[PDB]
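Q: Mind looking over this structure? Questions follow.
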Amino acid sequence: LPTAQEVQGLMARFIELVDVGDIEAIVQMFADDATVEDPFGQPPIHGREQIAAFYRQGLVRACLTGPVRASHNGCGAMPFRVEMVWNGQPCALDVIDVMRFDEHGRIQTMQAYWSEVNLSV
Amino acid sequence: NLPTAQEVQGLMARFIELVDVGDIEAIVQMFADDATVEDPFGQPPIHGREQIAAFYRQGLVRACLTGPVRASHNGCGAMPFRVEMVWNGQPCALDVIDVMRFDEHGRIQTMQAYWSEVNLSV
């Protein structure tokens, strides 16, 4: 189980991969049975391919907007901003990903909180 | 009813407002009667307004959002904020992210406050 410090490291690593757009590298960070709920409120996405599909569908710039809050039970929450093009126009989306990592430092749970209210032009 | 995404932003912002002024009673009122609080997440959950009240009475300090509340459409939201306390002799700052799920009456059903000493600044 990653330590509070390792969680900070992994979560930041995740943002870096989304930012560069390395789907393969992003997918590899997920445990086998990892689930993704993005946005939180919608059906969880399960499986390597579906997740890769989800990220390819999505990937865009992403960067932390605050430090990773990490716990001692391999979990963490981080605030970030996604820069993308929507309705043919440059937009921003504020998100908070809550993640639970496993013993191998792989992502078991990803929950991204955000909705239209967090959408900005 | 279950707060819309906009209502969640409003409710969560209010929660920080209450912590900031130290209104224990009004904080407790925001919680469902049988709410669960995990603060810091990773520690045993505390249950019910009595324990939540004892918890906040023990803890309550200033707090403020450091970014917008991220809200969902299922009455949930997460918010980043900083807590300032003159704890440990000197003033310190604790960066936290609270994740809340509200119930059908617009009260807090659960709250998880993510943070560790790793988020404690001086």
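Note that chain A is numbered according to Swiss-Prot, with residues 3-61, 66-127 shown in order.
Structure method, as recorded: X-ray crystallography, 2.0 Å.
Placed from the backbone N, Cα and C atoms, the Cβ positions cover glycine too.
Quick paste from Swiss-Prot:
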- A:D40: active site, proton acceptor (ACT_SITE)
- A:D103: substrate binding site (BINDING)
- A:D103 to A or L: Reduces activity 100-fold. Reduces activity 10000-fold; when associated with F-16 (MUTAGEN)
- A:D103 to E: Slightly reduces activity. Reduces activity 10000-fold; when associated with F-16 (MUTAGEN)
- A:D103 to N: Reduces activity 4-fold. Reduces activity 10000-fold; when associated with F-16 (MUTAGEN)
- A:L125 to A: Slightly reduces activity and reduces protein stability; when associated with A-127 (MUTAGEN)
- A:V127 to A: Slightly reduces activity and reduces protein stability; when associated with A-125 (MUTAGEN)
Q: Cα-Cα distance in Å from A:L61 to A:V66, with 4 residues unmodelled between them?
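A: A straight Cα-Cα distance of 6 Å links the two sides of the gap.
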Q: Fewest other Cβ atoms within 10 Å: which of the recorded positions A:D40, A:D103 wins that one? Let me know.
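A: A:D40, out of the recorded positions A:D40, A:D103, has the fewest neighbouring Cβ atoms within 10 Å.
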Q: Is any of the mutagenesis positions A:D103, A:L125, A:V127 within 10 Å of A:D40 (active site, proton acceptor) (Cα-Cα), and if so, which, in sequence order?
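A: The mutagenesis positions passing the 10 Å Cα test are A:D103.
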Q: Going by DSSP, is A:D103 (mutagenesis position) part of a helix, a strand, or coil?
A: strand
Q: Taking the Cβ of each of the mutagenesis positions and counting other Cβ atoms inside 10 Å, which one has the highest number: A:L125, A:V127?
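A: The residue with the most neighbouring Cβ atoms within 10 Å is A:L125.
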Q: Give me the Cα-Cα distance between A:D103 (mutagenesis position) and A:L125 (mutagenesis position), rounded to a whole Å.
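A: Taking the Cα atoms only, A:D103 (mutagenesis position) lies 16 Å from A:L125 (mutagenesis position).
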Q: For A:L125 (mutagenesis position), which of the three DSSP-derived states applies: helix, strand, or coil?
A: strand
